[PDB]
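What follows is a short report on a single structure.
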Amino acid sequence: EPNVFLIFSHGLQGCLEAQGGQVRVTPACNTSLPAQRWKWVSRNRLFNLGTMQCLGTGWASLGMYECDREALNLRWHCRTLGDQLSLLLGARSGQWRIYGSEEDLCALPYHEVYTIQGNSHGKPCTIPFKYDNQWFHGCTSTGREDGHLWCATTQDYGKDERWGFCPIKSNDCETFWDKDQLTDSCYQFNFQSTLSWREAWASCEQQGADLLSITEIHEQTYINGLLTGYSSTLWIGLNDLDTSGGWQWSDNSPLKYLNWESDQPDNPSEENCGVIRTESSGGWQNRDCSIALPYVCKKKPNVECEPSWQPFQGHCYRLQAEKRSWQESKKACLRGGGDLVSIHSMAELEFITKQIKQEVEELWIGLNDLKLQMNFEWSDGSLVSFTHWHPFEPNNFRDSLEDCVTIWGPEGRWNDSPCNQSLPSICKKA
């Protein structure tokens, strides 16, 4: 019902129809009628709800045939379909569009829907498929008692007995999820499935979810945690993929907590997607995004300033041209009754970079990991709600221990560097 649509011709002023094995175009289009209702399916086949059959011709013997029929041509490219109909039917501006909205017929293609459990290793729903000589164009609950929506991963479940569960967008977390009662976070460890990162990213999105994000040390300890006793290597949605940026979370979460393996990450150019390993007791490694590994999903239900200080929104900001270590830079802020600058918004980053930093190369900012290594916090106890690393940053967490963060160049993105280094700094108080 969501991605089912009606084909329409302006040149012929009528929608496509199917009757038995013959195709007619009728000017009076009613969405109520299923014989006029179509949807895209696998193998570039076009599926009809009313007839529960596919459109095809012969290698101009056009009509409607069973999808299983291999000897005919049942394949259609949406981008040419409009042009083809005009040829085989004569719709002699004269273009073919979706009935409701003037959208191309490629507006709602068939998305591979990835399974979750079952003897099928996450393999996508084969649509259509045949159980007990009945054609299905989606997931059905018939053949179960628990009522859970399931589908097959082959042309014939009677012959192959290959099945899987269906993804369900929801705001509860039951049967398919474990729940952390401290944070209302629901996690899903798909040990058996084997999908790419891009494929896995999809399978999570399909469930009103996304790939894992470990934003706090508590999350890692909890997960460490649920992995206990098991053997696997799982995708986590830690990517290097933003060409113009460093590491980030697939859910645009702030990268404040790290748990890389000792000699990791190596090959940040070829291996752009991160994984969690049980063997390292929760440690992170980066691998090739093309490889097929299990994955983990995560979802959550439901001013007048001082004289030398320029203002932005709630707070006042000032530049210290004097060069110092990170720590001695923070002290000079205290002497001013403020702390090292803290950034919580992109707007705040632009101002600080455009108005305050100006044409100075590098600057210390409030971010560090001195309290606990690998866990970054702002100096003024502010929440880390924003992360804007430069490409392949951060990288100095295992080499320096006392790892501190700087703004670098015009763009305003960040490098991490030992607090050894002497640079200018920016202060912020209200």
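Note that chain A is numbered according to Swiss-Prot, with residues 40-98, 105-137, 155-364, 380-507 shown in order.
Any Cβ shown, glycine's included, is placed from N, Cα and C.
Within the domain 'Fibronectin type-II' (182-230), the DSSP-based counts of helix, strand and coil residues read 4 helix, 17 strand, 28 coil. What Swiss-Prot records for 182-230 is domain 'Fibronectin type-II', and it gives sequence analysis as the kind of evidence.
Annotated domain 'C-type lectin 1' per Swiss-Prot: 244-360, in sequence order.
Marked as domain 'C-type lectin 2' by Swiss-Prot: 389-505. Counting residues of the domain 'C-type lectin 2' (389-505) by DSSP class, helix then strand then coil, yields 25 helix, 46 strand, 46 coil.
The annotation that Swiss-Prot gives for the mutagenesis experiment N472 to D reads: Reduced sugar-binding activity.
When DSSP labels each residue, the domain 'C-type lectin 1' (244-360) comes out as 16 helix, 39 strand, 62 coil, counted as helix, strand and coil in that order.
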